[PDB]
Amino acid sequence: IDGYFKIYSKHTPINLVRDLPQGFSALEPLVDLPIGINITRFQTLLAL
Amino acid sequence: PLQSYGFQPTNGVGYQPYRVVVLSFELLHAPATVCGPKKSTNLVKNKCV
Amino acid sequence: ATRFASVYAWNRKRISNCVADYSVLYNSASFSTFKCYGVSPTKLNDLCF
Amino acid sequence: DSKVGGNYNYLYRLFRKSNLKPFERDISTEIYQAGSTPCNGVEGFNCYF
């Protein structure tokens, strides 16, 4: 947006086997990249 | 197509070597990746300023 | 830099993601020529690119 | 107002300390000091007519 790529995050402790947990938690801003590229797709990177 | 410069130190100043740097600045809607230092003042308190 | 480029193969370095201080250049007095076009040499330090 | 080889009868102010007020005139010929270094009344680095 507005000429940047912007990222927000938070990490939280859990104890569950499956599915996204209940409850509220607001993500804080992480980084604000001044990069002008077009984006329309993404893919996850994984460790074997 | 290329010719070498012959720079002897005794050559006349028009034939002596000059170094050049050209700084090209672009102004756009794009984000400002470079800016000047905007040198700060001291900070003072409890006064209308 | 110790060695400059040959002018037929003029080097370009991108300057970005940094804070400048063009006053250190302009007040150096080491330079025989310091010409700016469209931008004033003095106000250059008060500006972003 | 033009002639072969170029007419130089007409001059204009290329450097000034500040912008002119409405209908102001400035006929001063003092060498403009663009930098921190004093001009001592002669042209030089950052010192131009």
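Swiss-Prot numbering applies to chain A: residues 197-244, in that order.
So how was this one determined? The header says electron microscopy, 3.5 Å.
Just so it is clear, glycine is given a Cβ too, placed from its N, Cα and C backbone atoms.
Feature annotations, courtesy of Swiss-Prot:
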MUTAGEN   A:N234 to Q  Increased resistance to neutralizing antibodies
VARIANT   A:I210 to V  In strain: Omicron/BA.2.75
VARIANT   A:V213 to E  In strain: Omicron/XBB.1.5, Omicron/EG.5.1
VARIANT   A:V213 to G  In strain: Omicron/BA.2, Omicron/BA.2.12.1, Omicron/BA.2.75, Omicron/BA.4, Omicron/BA.5, Omicron/BQ.1.1
VARIANT   A:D215 to G  In strain: Beta/B.1.351
VARIANT   A:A222 to V  In strain: 20A.EU1
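Projection of Swiss-Prot feature records onto the structure.
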{"residue": "A:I210", "record": "variant position", "CB count, 10 Å": "7"}
{"residue": "A:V213", "record": "variant position", "CB count, 10 Å": "4"}
{"residue": "A:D215", "record": "variant position", "CB count, 10 Å": "6"}
{"residue": "A:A222", "record": "variant position", "CB count, 10 Å": "6"}
{"residue": "A:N234", "record": "mutagenesis position", "CB count, 10 Å": "4"}
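A:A222 (variant position) sits 16 Å from A:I210 (variant position), taking the C-alpha atoms as the reference points. Checking the recorded positions A:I210, A:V213, A:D215, A:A222, A:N234 against chain B with a Cβ-Cβ cut-off under 8 Å leaves no residue at all. For A:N234 (mutagenesis position) paired with A:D215 (variant position), the C-alpha to C-alpha distance reads 33 Å.
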